[PDB]
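Trainee: First the structure, which I've put down as structure tokens, then a few questions once you've had a look.
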Amino acid sequence: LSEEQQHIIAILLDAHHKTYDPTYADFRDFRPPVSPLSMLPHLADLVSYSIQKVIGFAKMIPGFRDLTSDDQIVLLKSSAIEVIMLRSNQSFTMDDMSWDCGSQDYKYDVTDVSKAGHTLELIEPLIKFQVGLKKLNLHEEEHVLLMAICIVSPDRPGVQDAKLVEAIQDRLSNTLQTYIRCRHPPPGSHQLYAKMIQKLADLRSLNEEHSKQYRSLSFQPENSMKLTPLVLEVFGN
Amino acid sequence: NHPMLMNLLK
Ligand SMILES: C[C@H](CCC(=O)O)[C@H]1CC[C@H]2[C@@H]3CC[C@@H]4C[C@H](CC(C)(C)O)CC[C@]4(C)[C@H]3CC[C@]12C
């Protein structure tokens, strides 16, 4: 762990602390939770809010601001839903397979999230993905590095300067690998890097299944009507 | 073609 690597980690920890609230206070300011589409307005509000927080986190990733605004846009567009699913793991509880932002009012289980016009083809893998990530028992240092590596990914469509994105990502990857060796207890560290990258692969797949269902959902104007302007700009019209 | 993303970036 160089000085540079320690800086990267500390910056990403504070960025996350500044941009994620598992008390979910602002969820009062959403359309309230409540057909198999009753939760769409509330959960479209939650996703829309959460995208703003991902952009907050993203801007504090070292080297991110050195990218063009074009590259920044496309990285956020493709990563947003993944980072939202990924960061939600901290509020996920295997006690009853729910995301429990403190209060019953803002406690979301399989029944809640199943009522926003997405089918279990998306929901079941999303819940299994949370269970899998809980089972890795990641350090928050590994959590926030995985979020940054998720965002700054040179294999995302529309990337102009892939070499610069790859450079940022390698520095993040090296930092994560070095952290796991120097700081993650063996045998927990065994192929942990590899299990983490697999989790990124599970996010890409959840991403494309979210895309397909959103493409469908959104082609119905009574549904697009319940979305937000930001959700329409990011996921498409 | 992403004015709201552009605004939240800046
Ligand atoms: C409650 C929880 C976060 C808690 C936390 O931040 O701590 C979040 C994280 C991931 C979210 C799901 C992502 C995939 C879906 C996207 C569509 C968005 C739409 C525009 C309609 O496509 C809404 C319904 C779905 C199932 C979301 C439900 C809420 C979930 C489970």
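Numbers in chain B track Swiss-Prot; the residues on display, in order, are 641-650.
Placed from the backbone N, Cα and C atoms, the Cβ positions cover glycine too.
The mutagenesis experiment B:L645 to A is recorded by Swiss-Prot, whose note states: Impairs interaction with ESR2; when associated with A-604; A-607 and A-648. One mutagenesis experiment catalogued in Swiss-Prot, B:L648 to A, is accompanied by this note: Impairs interaction with ESR2; when associated with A-604; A-607 and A-645.
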Trainee: Taking the Cβ of B:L645 (mutagenesis position) as the centre, how many other Cβ atoms fall within a 10 Å radius?
Mentor: 22
Trainee: Hey, what's the Cβ neighbour count for B:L648 (mutagenesis position) at 10 Å?
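Mentor: Taking all protein chains shown, B:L648 (mutagenesis position) has 17 Cβ neighbours within 10 Å.
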Trainee: Could you say whether, by DSSP, B:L645 (mutagenesis position) belongs to a helix, a strand or a coil region?
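Mentor: B:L645 (mutagenesis position) sits in a helix per DSSP.
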